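Here's the structure we're looking at; comments come further down.
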Amino acid sequence: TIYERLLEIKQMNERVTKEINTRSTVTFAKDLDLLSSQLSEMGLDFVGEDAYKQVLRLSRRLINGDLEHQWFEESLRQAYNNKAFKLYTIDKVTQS
Amino acid sequence: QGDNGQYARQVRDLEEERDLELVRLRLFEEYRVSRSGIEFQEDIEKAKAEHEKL
Amino acid sequence: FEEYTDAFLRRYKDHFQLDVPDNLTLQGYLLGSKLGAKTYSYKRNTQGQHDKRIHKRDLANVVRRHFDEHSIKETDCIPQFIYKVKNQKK
Amino acid sequence: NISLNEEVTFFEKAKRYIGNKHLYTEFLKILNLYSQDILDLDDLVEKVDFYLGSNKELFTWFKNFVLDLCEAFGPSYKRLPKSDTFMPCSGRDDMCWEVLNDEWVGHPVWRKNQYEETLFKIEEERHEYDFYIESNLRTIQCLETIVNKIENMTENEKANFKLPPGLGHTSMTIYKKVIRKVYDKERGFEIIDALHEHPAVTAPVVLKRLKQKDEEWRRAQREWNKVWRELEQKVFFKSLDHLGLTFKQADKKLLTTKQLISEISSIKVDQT
Amino acid sequence: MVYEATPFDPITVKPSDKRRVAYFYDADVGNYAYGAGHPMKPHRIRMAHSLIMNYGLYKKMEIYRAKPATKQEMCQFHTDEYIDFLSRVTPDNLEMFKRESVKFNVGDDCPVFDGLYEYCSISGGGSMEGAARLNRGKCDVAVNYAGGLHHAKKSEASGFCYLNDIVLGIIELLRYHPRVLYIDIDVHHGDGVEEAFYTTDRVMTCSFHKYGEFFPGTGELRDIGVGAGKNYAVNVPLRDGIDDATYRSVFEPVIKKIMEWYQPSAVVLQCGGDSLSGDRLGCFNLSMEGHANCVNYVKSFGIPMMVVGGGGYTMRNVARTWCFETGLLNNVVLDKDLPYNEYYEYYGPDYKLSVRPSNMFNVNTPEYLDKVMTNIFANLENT
Amino acid sequence: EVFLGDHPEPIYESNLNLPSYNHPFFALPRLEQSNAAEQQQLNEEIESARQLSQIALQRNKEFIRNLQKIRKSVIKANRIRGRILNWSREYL
Amino acid sequence: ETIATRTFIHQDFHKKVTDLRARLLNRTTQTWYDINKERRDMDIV
Amino acid sequence: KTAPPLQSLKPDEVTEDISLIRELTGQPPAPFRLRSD
Amino acid sequence: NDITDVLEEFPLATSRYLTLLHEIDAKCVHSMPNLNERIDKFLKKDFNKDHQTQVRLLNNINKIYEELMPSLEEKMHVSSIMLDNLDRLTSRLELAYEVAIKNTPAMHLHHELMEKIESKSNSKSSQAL
Ligand SMILES: [Zn+2]
């Protein structure tokens, strides 16, 4: 289960990193400040780095208590759309 | 050749409708430009007031 | 007789060959504002133009006066009215 | 020839019923105006309605002169009873009867989280505020031209001027909704009647009041836009996560020892 | 097996082909409110129109205003008493109209709101004028986003739709065309148009809806027609969360087969916005690009087509897909940026021209798709 | 329409050729269509094509209206036959 | 928005004038051929 | 959390508007009746 | 019973007139593609580069149209005959329907007796032979 869950995101990390790199905010949305920089405040945005190398780091940060479990879902979602949905219970699966 | 009386009258009515629509558009555009201006001025007023109060 | 429409008054004027300019449409009447005077229609329908138009109230009053003035005789019109009613299908 | 007899009896009955030379000659003038292809048929009927209103038969003459018990075709549809098949449809052309179905009718054979509900509530409030503001803005747009005309028109015609139902607008009801809302929907009858009858003295006042209301409601919308923005910041993404809310329950239920034994026992039973 | 999943190809449009489109918009359409807690919201047409104005699409498209439909024109389908009551009713005098409202199925799930007749007449006039301009051959596409309310019966207003302008548009197209193919994308079954055209051959009321526990309760694979309209009622019931790739793999074969066999002269393509992810009641998971691939495929043939609006219980996604489809109709691809408009603050926190699918249980197993395609092909070969 | 005042070709903001305005706003849209002795000859051919095309369109529209009425008649007869046959079947 | 709606109004006016001119010409043709039909069908009797 | 319903004009202003229009046009003052239906 | 007769009569006249129409279409079917090609070539944007070419294309269009009017006028004539004959047939049909439906008379009773004699005469023509 762990292997397949990790593979389901490793197979599409190649295009996800390109999508993250090519992301460009529209000039006239920052004025409305609806773009919540909470992910930017905590560095949870995936820009400038590979998606897998950040998701495993965040999994480690959750497993050692560095990051709250609540923020992990959004931290992965705003960068991975919802194609990394299965691996929210990674900590409990590794514990089992 | 467009010299018909009834056709000319209908053309005149349509051109009157077009001209009233162009007038109404200009009036509404000026009104909502004024609305944007007064909203912007009120925003600046509130921002400066909050700055001084802080 | 201002409660009628523009088509009725225009056809009345055409049929009786009255020398009264066609009435200005309600929208055409409201067109004539300060800035509304700069449009093509108002600048071409106010002064020096034989195509000048006038308000609907005055034309309605003129048509009402001409209609009440125009006397009628039953013998001339009632058979004509019956023929027109029985002819409208053709 | 016989048809002329009843028509002349109708005319003499009208003469007897009206009982006035002036009224009768006005009515005949109207009939002649119809006869000269000037008056429309419907206009003629509505005009003569003033004279011949109180006589039902005479006006009628003039107007003339000028669901389980049913059989089922499958599980979905049913057959209409004959006593309902023929119902008044006066707009039908020749082909409007050929293709359209008459007797066959339809018959039906017979979970959301707490965050999509909040998002929908936010959207509902947003739509309500925006709908009110936009109706007010459209009415203000029309009354702007109306008042710009009023202020450029001589006092001699202010008293007798009347605004037709619609005020030159395409919709006959949009201008009513804003007035009803602003004037508490009860006393607005007098305001709308005065606007219909007295435009020169009502349109400026109503336009100014609507402008003030539009500014106030724009202020309120700006105030609540921040709240809606904040409440949509933290709910939009978790709304799309339908299964993630119960993902913890699913994981804790699919890995139990009893379920672990059952998923093998049932598989073995199915294989056998 | 007939269904065959394929990867989603990128959007491609022929640059050589030129298409004329006559967008229809009545500025007063978006000013009637169904109620405080009603999913129906006519504002979406106005927001979509603002988007098309801001994107610069006006420089390559034609847009007009359709005259409101007269009562007699509107009565081409519905009964005289129904339209009479619909005109006579007001939210303030229903006490004397209680029996008529009970008979006509209005008030409880579909309530009476001021301006109801104005909205109905606007939608009907849009549809009728679109059909009339289609017949005259001046415009290849007659976009009327205002109407599309296909849930209105002959004598009952069920499913928040009081008047069914699609029927009138199809009628005015049939006045000069022998066979017109009708395509549905709304999640709910198009009960009104289906019931209207269930006993005729001159139409092809193809549909793509979802079967389950709903209000319509129709749209089975069994219903195919009566009389000369037998096997002329194509239904493709589906299930929860059908994604883009499988929806395309279902749509393209069926439409290709219909155009190869039925051979219509005009298309009345419904473009309901309630078949998208994040809908209020729609259970599908189709994205906006998936919602527009069907329209692009229909357009690629090169025949006159009448695009209409319809359902859609959300505003931002519906407006976004409608403007994207309008842009695609011009052989022009719209960028992901949503240029500033009066209603800009509506468009979510992403502020991009895209609706993104959610994670829902894709109950649409391939076996069901194969079975439904085989049934549809079997009942379609008879044409 | 190409030979008359109307414009059969679609006109856009570029085609309308409206003059630029800075807040000419109400100015009329200048337009151009798709396309002694010799000019007189060209005018003669243009006028000839004009009224012959008018005649042809007149004839074709009259023919189409006639066919529409004939199809109305045929549909009427078919509906009558179908209704009476369904009534007869309903009897037994 | 102002430029867009101005162009929209101009397009609507052009369409309306074209439609009305075509309608008037068609009505003239219809009346002409109705007159010809009536003249032909009046001599038969 | 829930925005209050959008307010109408205060009665003290609707009465002023109706009285002003009635007096300027020539109508009698506002009657003390409520045409409830 | 007259409904049956008019139902028989419809297709025969309709088909005679449609065959006439097919003949008119036949005698001029070889010029429609030429006319459409000429119109499309004229409406090309890269065509106005030679005035003589415009003149010759207009001349060709004029000649084609001069040849095409006669077929159109014959089409109007045959369609008018279609319309009047179909009008008469529909008149007979809907009088027949109205009479048959108004009563869910002695003159039409007599026609049964007149036809009963013919049926009796034809039945006895086989017995007597
Ligand atoms: Zn729907």
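Per the header: electron microscopy, 3.5 Å.
Cβ from N, Cα, C; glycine included.
Annotated features, as they stand in Swiss-Prot:
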- E:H151: active site (ACT_SITE)
- E:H150 to A: Impairs histone deacetylase activity and transcription repression (MUTAGEN)
- E:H151 to A: Impairs histone deacetylase activity and transcription repression (MUTAGEN)
- E:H188 to A: Impairs histone deacetylase activity and transcription repression (MUTAGEN)
- E:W322 to A: Strongly reduces HDAC activity (MUTAGEN)
- E:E325 to A: Strongly reduces HDAC activity (MUTAGEN)
- E:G327 to A: Strongly reduces HDAC activity (MUTAGEN)
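Here the C-alpha separation of E:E325 (mutagenesis position) and E:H150 (mutagenesis position) works out to 20 Å. When the mutagenesis positions E:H188, E:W322, E:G327 are compared by Cα distance to E:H151 (mutagenesis position), the shortest distance belongs to E:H188. Taking every protein chain shown into account, E:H150, E:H188 are the mutagenesis positions, and of these the Cβ with the most other Cβ atoms within 10 Å belongs to E:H150. The Cβ of E:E325 (mutagenesis position) has 24 other Cβ atoms within 10 Å, all protein chains considered. Among the mutagenesis positions listed (E:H151, E:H188, E:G327), E:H188 have a CB atom closer than 6 Å to some atom of ligand 1, in sequence order. If you measure from the Cα atom of E:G327 (mutagenesis position) to that of E:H150 (mutagenesis position), you get 24 Å. Proximity of E:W322 (mutagenesis position) to non-local residues of its own chain (separation of 6 or more, Cβ distance below 8 Å) is seen for E:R44, E:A48, E:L51, E:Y145, E:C271, E:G273, E:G309, given in sequence order. Distance from the CA of E:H150 (mutagenesis position) to the CA of E:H188 (mutagenesis position) is 10 Å. When secondary structure is read from DSSP and collapsed to three states, E:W322 (mutagenesis position) falls in the helix class.
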